[PDB]
Amino acid sequence: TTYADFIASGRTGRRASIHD
Amino acid sequence: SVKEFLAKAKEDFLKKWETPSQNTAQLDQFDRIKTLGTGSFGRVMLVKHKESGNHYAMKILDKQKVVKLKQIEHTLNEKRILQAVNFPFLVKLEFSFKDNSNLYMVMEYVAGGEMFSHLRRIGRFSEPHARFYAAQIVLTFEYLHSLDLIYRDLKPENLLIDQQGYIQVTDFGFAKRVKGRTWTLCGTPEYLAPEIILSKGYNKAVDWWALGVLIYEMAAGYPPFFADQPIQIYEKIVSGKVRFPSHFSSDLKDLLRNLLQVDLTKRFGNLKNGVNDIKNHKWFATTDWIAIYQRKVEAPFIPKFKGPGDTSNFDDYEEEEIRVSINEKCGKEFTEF
Ligand SMILES: Nc1ncnc2c1ncn2[C@@H]1O[C@H](COP(=O)(O)OP(=O)(O)O)[C@@H](O)[C@H]1O
Ligand SMILES: [Ba+2]
Ligand SMILES: [Ba+2]
C-alpha cells in the first residue's frame, strides 16, 4: 500500500527546508 | 466588506512595514526553560519573562550560521514581515532583539504542538477535520497575498495548534514582499510547486499549490509526492500525476485537481475570481468563512494542556549552552533587525 510505502520511507519525520 | 477589512489591514501593515519595531526586549529579561524545536540556525525555547511571569517561545538564531548559508536577506524579511502582520491564525511576535552573537524573536507560546506531531500520530485527519484547518490557511493566504506577501513554506511542521485547537502559522523565513515574480529556489521539497522547481520565475500561486499538498497530506496521512530523496520528489511533482486514496470524496478530489494544477492559467487561487474559486468550491460548502475568522467554530481536536509551562505536546530535544561572544558578529549585516 501507499501508506506502507510512505511509512517505510526515509521521509516520515520532520522535513527540512531547502534553499538551494 | 472583505475588501474594506483588507483595505484597512493594508494600512496598518504598511505603517509597520515602513517603520519596523526594533530592540523591544533583552536576553536577561527571560529565564530559558526548555527547547521546543531546533532549526537550521539555532533553536526555539520555552521561556519565562521575569517581570510578567508570562511564557513565550524564543527563537534564537546564530548570526554566523545565517551568514554562512547566505540567509541574511531572508532572515531580515522574516522579522520585518512578522513584526508587521496581524491575523488570527498568524503567530504574534512579542519582542525582538539582538546581541553580539544572536538574533532573537520572542513569540506567543503555542502550547498544542505542531500539526505534524498530531498528524503522524493519529495517521490522518477526517475530511471535516482537514477542512477546518484548510479554511484557516485559505483566509490567512488571502490576508498575506493582499499585502503583496508570499509565504513559501506551508507544511504541517510550520503549523502550531493553539489551546482552542486553531492554527497558528509560524516560520516566515521564506516570506517575502514582492510585486511581480521572484526566483529563489526555496521551501520544502514535498511542498514545492512545479514552477519553482523548473526555475521559471513564479508568483503567489505557489502558495495555492502548497495548500493542495497540505490538504492532501492532512486527509491522506501522506503527501501526494514522496520518495527517499528530494530529486525523485521533484520528478514526481513535475509530472504532476496525482493518485488519491480510495476514501477521498469526489468533492475533495476535485478541489485537489484544481490546486495541484501544473497549468497556472488553471490553478485555483490564480484565476480572475481568485480566492473565491476556493471559498466557493463544493468541498467547502459547509464552511462558515466568517465564523472561522471569528473563531466561533468548535474545533475538531483540542490538545491537552496542564498549566502554563507544559511542553507535553512537544518532542524533547538536546539542550546546549546559549553562547554570547564578547565580540560583535555581523553587526553591519543586521543593522535593521
Ligand atoms: N511560537 C511558538 N510556540 C511554540 N513552539 C514554537 C513556536 N515557534 C516555533 N516553535 C517550535 O520550534 C520549531 C522551529 O520553529 P521554526 O520557526 O520553524 O524555526 P526554523 O525556521 O529553524 O525551522 C517549530 O516547528 C515548533 O516546534
Ligand atoms: Ba521550520
Ligand atoms: Ba525557516
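Shown for chain B, in order and in Swiss-Prot numbering: 15-351.
Header lists the method as X-ray crystallography, 1.9 Å.
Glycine residues also receive a Cβ, built from the backbone N, Cα and C atoms like all the rest.
Residues annotated as active site, proton acceptor in Swiss-Prot: B:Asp167. Annotation for B:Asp167 (active site, proton acceptor): same-chain Cβ neighbours under 8 Å, separated by at least 6 residues, are B:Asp185, B:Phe186, B:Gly187, B:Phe188, B:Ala189, B:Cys200, B:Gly201, B:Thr202, B:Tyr205.
What Swiss-Prot records for B:50-58, B:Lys73, B:122-128, B:169-172 is ATP binding site. DSSP classifies B:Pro170 (ATP binding site) as helix under the three-state reduction.
What Swiss-Prot records for B:44-298 is domain 'Protein kinase'.
For B:299-351, the entry in Swiss-Prot reads domain 'AGC-kinase C-terminal', with the evidence type sequence analysis. Across the domain 'AGC-kinase C-terminal' (B:299-351), DSSP assigns 5 helix, 0 strand, 48 coil.
According to Swiss-Prot, the mutagenesis experiment B:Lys73 to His carries the annotation: Reduced interaction with SMO. Secondary structure at B:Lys73 (mutagenesis position), taken from DSSP and collapsed to helix, strand or coil, is strand.
Non-local neighbourhood of B:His88 (mutagenesis position): B:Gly187, B:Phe188, B:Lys190, B:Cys200, each in the same chain, at least six residues away, with C-beta under 8 Å from its C-beta. Here the residue is the original one, while Swiss-Prot reports the published mutagenesis B:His88 to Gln with the comment Does not affect interaction with SMO; when associated with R-197.
Quoted from Swiss-Prot, the note on the mutagenesis of B:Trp197 to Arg is: Does not affect interaction with SMO; when associated with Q-88. A simple way to gauge crowding: the CB of B:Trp197 (mutagenesis position) has 10 other CB atoms within 10 angstroms, across all the protein chains here.
Around the Cβ of B:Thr198 (mutagenesis position), 16 further Cβ atoms fall within 10 Å across all displayed protein chains. For the mutagenesis result B:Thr198 to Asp, the note given in Swiss-Prot is No phosphorylation by PDPK1.
For the mutagenesis result B:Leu206 to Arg, the note given in Swiss-Prot is Reduced interaction with SMO. For the recorded site, B:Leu206 (mutagenesis position), the DSSP three-state label reads coil. Non-local neighbourhood of B:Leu206 (mutagenesis position): B:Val220, B:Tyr248, B:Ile251, each in the same chain, at least six residues away, with C-beta under 8 Å from its C-beta.
The 10 Å shell around the Cβ of B:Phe328 (mutagenesis position) contains 20 further Cβ atoms across the protein chains shown. One mutagenesis experiment named in Swiss-Prot is B:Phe328 to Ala, and its note says Reduced catalytic activity and impaired inhibition by the R-subunit.
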Candidate recorded positions B:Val124, B:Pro170, B:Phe328, pick with smallest Cα gap to B:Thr198 (mutagenesis position): B:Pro170
Alpha-carbon distance [B:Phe328 (mutagenesis position); B:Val124 (ATP binding site)] in Å: 10
Binding-site residues compared (B:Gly53, B:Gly56, B:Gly127) - highest count of Cβ atoms within 10 Å: B:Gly56
Collapsed DSSP category at B:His88 (mutagenesis position): helix
Cα-proximity to B:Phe328 (mutagenesis position), 10 Å cut-off, over binding-site residues B:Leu50, B:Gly53, B:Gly56, B:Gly127, B:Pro170: B:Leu50, B:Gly127
